[PDB]
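Here the structure is laid out as structure tokens; the discussion comes afterwards.
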Amino acid sequence: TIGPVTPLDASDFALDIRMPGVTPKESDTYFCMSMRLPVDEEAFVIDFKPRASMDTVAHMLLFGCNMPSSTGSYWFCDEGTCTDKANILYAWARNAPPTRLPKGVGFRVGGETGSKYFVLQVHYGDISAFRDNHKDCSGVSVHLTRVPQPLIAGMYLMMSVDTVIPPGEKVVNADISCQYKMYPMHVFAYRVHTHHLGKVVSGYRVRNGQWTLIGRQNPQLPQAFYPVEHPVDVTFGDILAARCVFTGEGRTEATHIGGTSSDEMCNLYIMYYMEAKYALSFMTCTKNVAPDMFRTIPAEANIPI
Ligand SMILES: [Cu+2]
Ligand SMILES: [Cu+2]
Ligand code: NI
């Protein structure tokens, strides 16, 4: 080994979270493994270094989850592994170099209310190179500290629950909105998720009837975290709003929200930071509290990228 925990700086350490020498049989194999945080006190994730085999690795995801495993182990996993409401800490996709965390920012783990386990999912797409039966140890090295950080990263997940897409309908809009009523968050990156019917997903902060884009992306592109130009402050009274556009073309019956590939999802993951003393690591919106606000949604919410 050397070990999974290594020192760095004065009072920091690194957790190498790798696959334990896997060799996948079929292509488009999803493997998971997990590791425990080696301290029980409050600590902060302040960086991620991808250690991926450009050969065969399509994507990696790191979740703050709560799935203990034996130190050798790995297993077949799918999208729902850490639920509905998965706390993604890091995504990596081939051909979408991800973005660093902003200076002073880290994810708050351990303690009485943080994650004690990290779960890593690695997608092996093209398995040409396992012709030869070598073991792959792809993954992420995570820079941890016990030194309090002034800014705390979190995730605001917007998702639709009761959308229905009729067969052959060229356009169905799944709309999501909630008023924001916390201390200020600063949005710096976003990720979108639909299945194959999704055409475009967009999210906005609306303040005083004025729409500010957070992000807009094709969900059929690599589902990584994309940066936000300038961060968007969201603040008490603001409304977060999102629209996924679906088509029914090429379907025979209606499509509902669900986990399988013949079902659909509309998820927008908004990654933010907050000042340490007011911070929440996770918020959720599953409602549409301001449906009529969508009269003024920019037209490009309905235009595929
Ligand atoms: Cu993938
Ligand atoms: Cu899904
Ligand atoms: Ni600025």
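For chain A, we keep the numbers from Swiss-Prot: what you see runs 50-354, in order.
Backbone N, Cα and C atoms are what each Cβ position is placed from, and that goes for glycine too.
DSSP gives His108 (mutagenesis position) a strand state. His108 (mutagenesis position) counts 19 other C-beta atoms within 10 Å of its own C-beta, drawing on all protein chains shown. Under its mutagenesis annotations, Swiss-Prot gives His108 to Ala the following note: Impaired Cu(2+)-binding; forms a closed conformer in the presence of citrate with a reduced Cu(2+)-Cu(2+) site separation of 4 Angstroms. Abolished peptidylglycine alpha-hydroxylating monooxygenase activity.
What Swiss-Prot notes for the published mutagenesis of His172 to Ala is this: Impaired Cu(2+)-binding. The Cβ of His172 (mutagenesis position) has 20 neighbouring Cβ atoms from other residues within 10 Å, across all protein chains displayed.
The annotation Cu(2+) 2 binding site is assigned in Swiss-Prot to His242, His244, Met314 on the grounds of experimental evidence. Taking Cβ-Cβ distances under 8 Å and a sequence gap of 6 or more within the same chain, the neighbours of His242 (Cu(2+) 2 binding site) are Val250, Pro268, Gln272, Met314, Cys315, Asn316, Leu317, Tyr318. DSSP assigns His242 (Cu(2+) 2 binding site) to a strand segment in the three-state reduction.
Swiss-Prot lists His244 to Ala among its mutagenesis entries, and the accompanying note reads: Abolished peptidylglycine alpha-hydroxylating monooxygenase activity.
The Cβ of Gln272 (mutagenesis position) has 21 other Cβ atoms within 10 Å, all protein chains considered. The annotation that Swiss-Prot gives for the mutagenesis experiment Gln272 to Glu or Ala reads: Induces a fully open peptidylglycine monooxygenase structure with Cu(2+) distances of 14 Angstroms.
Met314 (mutagenesis position) is surrounded by 21 other CB atoms, counting those within 10 A of its CB over all protein chains shown. In the three-state DSSP reading, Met314 (mutagenesis position) counts as coil. Swiss-Prot gives this note for the published mutagenesis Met314 to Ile: Abolished peptidylglycine alpha-hydroxylating monooxygenase activity.
Close to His244 (mutagenesis position) in the fold, though at least 6 residues off in sequence, lie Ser310, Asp312, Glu313, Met314, each with a CB less than 8 Å from its CB. For ligand 1, the neighbouring recorded positions among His108, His242, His244, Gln272, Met314 are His108, by Cβ distance under 6 Å.
Across the structure, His108 (mutagenesis position) and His172 (mutagenesis position) are spaced 5 Å apart at their Cα atoms. Listed in sequence order, the mutagenesis positions among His108, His172, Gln272, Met314 whose CB lies under 6 angstroms from an atom of ligand 2 come out as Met314.
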